[PDB]
Every structure is written in structure tokens, then in C-alpha cells.
Amino acid sequence: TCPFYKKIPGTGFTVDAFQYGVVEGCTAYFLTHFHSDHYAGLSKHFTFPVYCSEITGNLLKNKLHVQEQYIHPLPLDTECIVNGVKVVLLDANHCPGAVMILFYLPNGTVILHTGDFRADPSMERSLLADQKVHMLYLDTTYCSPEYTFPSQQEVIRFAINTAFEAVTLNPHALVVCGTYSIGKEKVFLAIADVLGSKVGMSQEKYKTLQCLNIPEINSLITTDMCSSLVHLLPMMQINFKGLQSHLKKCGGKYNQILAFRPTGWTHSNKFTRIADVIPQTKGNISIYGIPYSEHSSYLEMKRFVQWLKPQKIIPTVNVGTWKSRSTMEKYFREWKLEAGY
Ligand code: NI
């Protein structure tokens, strides 16, 4: 059944709750972003109102074939009324189209639902600065102090410098980047930019990217693999067997592959820095795991919550085990006692 952490009290609303059939008492289904664990269940047969960003609406229409009459896109940073309730959509700094949602309940309670987010100090100057938030529905993916990772900028600088060096030493090296969803487009676009190439990909992935309102996108991507020296493949193909196989397909145009797997966290983060990362190598193939995160580190999450000072926190991630729930509750109490709210 629909879990309580997916329901907004005092409303008929639900958030990211499309796999339970008809939720009794739901008048509007919000969708924070186009990731499959969140949209699971949507299709062309859905006949209730879906509220979301413009970009998420583009993907629902073109990729899932949801009918236009049920898609309700909202602009960001704008007070909107939905079924008699004031709401605002904020940029979540996750993947393209991803939002946080502010609900203003008729009784005066203000609720923030973060969706999936990477907390940033820039959020402290959004419309969130303007009133008190009583209840926070929080993306707790990395809520434990072992989870450190570098800035996105630092990671992109490493990837750009590595690729440019490799290809300038060997003009017959191919760069391959893995993907299994939207997000992390900066990794492959930044590398293609330094190399003066477009990125080449399947027809399905090109279609997905043409939904994202990325400026000058026609200048940066292509379905013609032969003309491109940055290829995107399914994350599943980023291993030595999959990459050897891919290299056969290019007809002796290339004699070396340098591949990037943008992971979330990996336990080499507790010891090693970004400057010190090394690849796994077999023969003429090298694979780099780079810690490019679209979720809060522990310290980013803690700073956001200690700034916001909510009265009650409702985790939305890692809620399935008692040991996870208890650990998270301990951190929330620590944060509250340190900051004095
Ligand atoms: Ni997500």
C-alpha cells in the first residue's frame, strides 16, 4: 500500500506514488523527476492529473506517451494554485527537470518535499528564505558521515584533463561514457567539448536528450557514431567484454578505449582524493569510476537542514530497515542540539 512518507497531510496530494494503482483520496499526483523508481507505474493509460516541471512533462509525453490532457507543467519559482492549495516548484540540483515542492496548507503549515536533491548554499537564497518550513520530506540517500565526495566542478575538471591528455597522446583513442537514465550530462558534454567532437548515441538516447531544453543541444549531440569520438553506451556495456566488443564494431578506426563510469559513492572515497584516482586496465582498454554525485553529501545535507530548522523531518530514502531509520533519527537529533532549534 502507499507509504505514509508519500502522502501530503491536509491535502488530497501524493508525491512520486504511481505504482499503487488508485490511491484512495488522491486528487493530484505530483512527480518530482523522471527517474524510473519515482515514475514507476505511469503510461499512456493514466487518467489522473500529473503535476511536474516543463522538462519532466516533455519526457512523460515523448517517452512514456502519457496524454497531453493529463500533463500539468508548472513554471519554477512561481506561486501557483492547485486544487485550492498554493504550491511552488524549486530547482532540486539533481537531474534535468528535477524539483522540490513547497506546499502551503490551508491551516498555515508549510511543507517542503525535496524529491531527490543535491543540497547547495544557493538554495538559502531562493523563495525558501521567505517563510518558516514546519515539515521536511528529506532525500536521505547519503545520510551518514562516511559519505564525502568532491564538488561536481572538481570531478569535471579531472575528466576533461584526463580525456584531453589521452586523445592528444593517441589520436586513435575512443572515449566511451556510460548512462542508464537522465542526469550527469555534464560528464559526456564537457569531454566532447574539449575534444571538438559531438557525442554519439543511440536513437532512443538522442530522443531523451532532445526533451531536456539544454541550449544549443543540436550543436553538441548526434546519432552518427562514425563522425563522433565520444560514444555513449548503456552502463551495462561498460566492462572489458562489452568494450572489446564495441571496439570491434568501429571497423579499425580506433585502437584504444578510455571509458568513464560515473558512479555515486564508492568506498575508495574514504581514503583517496580525486587527483589520485586510477583506472582498471586490460590491454588497450582503461575504465575510470568517477564520483560524480547528484545527491547531497552528508555535510551538504546537514548544512541545509541546520539552515532550514524544520520542526519535523520525514526521511524518504533508506526507510526500509529499523537500523537505518534509527541511525538517521540519531543524526537528526545531533543536528538539532548542535544548532539550537
Ligand atoms: Ni533520482
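Numbering, chain A: per Swiss-Prot, residues 700-1040 in sequence.
Technique stated in the header: X-ray crystallography, 1.5 Å.
Note: Cβ is positioned from N, Cα and C throughout, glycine not excepted.
Shown in sequence order, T813, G814, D815, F816, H994, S995, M1000, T1015, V1016 are the residues of the chain, 6+ apart in sequence, with a C-beta less than 8 angstroms from the C-beta of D838 (mutagenesis position). According to Swiss-Prot, the mutagenesis experiment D838 to N carries this note: Impaired nuclear focus formation, reduced interaction with PIAS and increased sensitivity to cisplatin.
Quoted from Swiss-Prot, the note on the mutagenesis of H994 to A is: Impaired nuclear focus formation, reduced interaction with PIAS and increased sensitivity to cisplatin. There are 22 other CB atoms within 10 A of the CB of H994 (mutagenesis position), with all protein chains counted.
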